[PDB]
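Student: There's a structure below that I have some questions on.
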Amino acid sequence: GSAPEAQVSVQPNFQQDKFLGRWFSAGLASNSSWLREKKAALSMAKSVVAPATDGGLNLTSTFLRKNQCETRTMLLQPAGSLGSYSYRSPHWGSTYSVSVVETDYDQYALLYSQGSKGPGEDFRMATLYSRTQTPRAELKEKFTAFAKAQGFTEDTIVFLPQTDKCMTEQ
């Protein structure tokens, strides 16, 4: 039948090693009311990408709320081709393909999460992971203009600031 590989929203022959690492919260984009109700609950956010034992990817996401920091692990599998992984929670029954459109850890990275459930149904959600601790108003304009070019407005774009409220490591 068909052949593997599928650049649905991934990057070229990039090195997955230059995509991992502890990423910090920056911004996001999607279509839902919850996206707004979450902005008010802004807090610590740290996603650490790590190779999965099942040849996939296990990233740990940090989150703060009510003076409490809880970590969330997610073991994703390969989508036929490295540089891309889809999360499938059997306990719930929801699939989501995660791809990497762009990556520039030196400043930020572009993620792509697709949602599918039932006859068709498609969802678009981009994740901008900022590895820098010094935002640039010029980049903010570069990001806003980018999402704008994709026919998307601020109404479908959330902001995820970064704050050292809690952390620990060697």
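Numbering starts at 1 and runs along the chain as displayed.
Per the header of the entry, the method used was solution NMR.
Here the Cβ of each residue, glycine as well, is placed from N, Cα and C on the backbone.
Sharing the record's features from Swiss-Prot:
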type    : residues                                : note
MUTAGEN : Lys39 to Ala (Swiss-Prot position 59)   : Increases enzyme activity about two-fold
MUTAGEN : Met44 to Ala (Swiss-Prot position 64)   : Reduces enzyme activity almost ten-fold
MUTAGEN : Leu59 to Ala (Swiss-Prot position 79)   : Reduces enzyme activity over ten-fold
MUTAGEN : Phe63 to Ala (Swiss-Prot position 83)   : Reduces enzyme activity about five-fold
MUTAGEN : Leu111 to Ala (Swiss-Prot position 131) : Reduces enzyme activity almost ten-fold
MUTAGEN : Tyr129 to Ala (Swiss-Prot position 149) : Increases enzyme activity about two-fold
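Help me see these features in their spatial surroundings.
Tutor: Neighbours of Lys39 (mutagenesis position), defined as other CB atoms within 10 A of its CB across all chains, total 13.
In the three-state DSSP scheme, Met44 (mutagenesis position) falls into the coil class. Less than 8 angstroms from the CB of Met44 (mutagenesis position) sit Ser25, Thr62, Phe63, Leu64, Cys69, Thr163, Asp164, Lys165, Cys166, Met167, each of them six or more residues away in the same chain.
DSSP assigns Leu59 (mutagenesis position) to a strand. Taking all protein chains in view, 21 other C-beta atoms sit within 10 angstroms of the C-beta of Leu59 (mutagenesis position).
A sphere of 10 angstroms centred on the C-beta of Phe63 (mutagenesis position) encloses 16 other C-beta atoms.
According to DSSP, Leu111 (mutagenesis position) is assigned to a strand segment.
Contacts of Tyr129 (mutagenesis position) defined by a Cβ separation under 8 A and a same-chain sequence distance of 6+ are given as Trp23, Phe24, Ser25, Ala26, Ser47, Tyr108, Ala109, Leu111, in order along the sequence.
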Student: Determine, to the nearest whole angstrom, how far the Cα atom of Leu59 (mutagenesis position) is from the Cα atom of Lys39 (mutagenesis position).
Tutor: 22
Student: What is the total of other Cβ atoms whose distance to the Cβ of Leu111 (mutagenesis position) is within 10 Å?
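Tutor: There are 21 such Cβ atoms around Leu111 (mutagenesis position).
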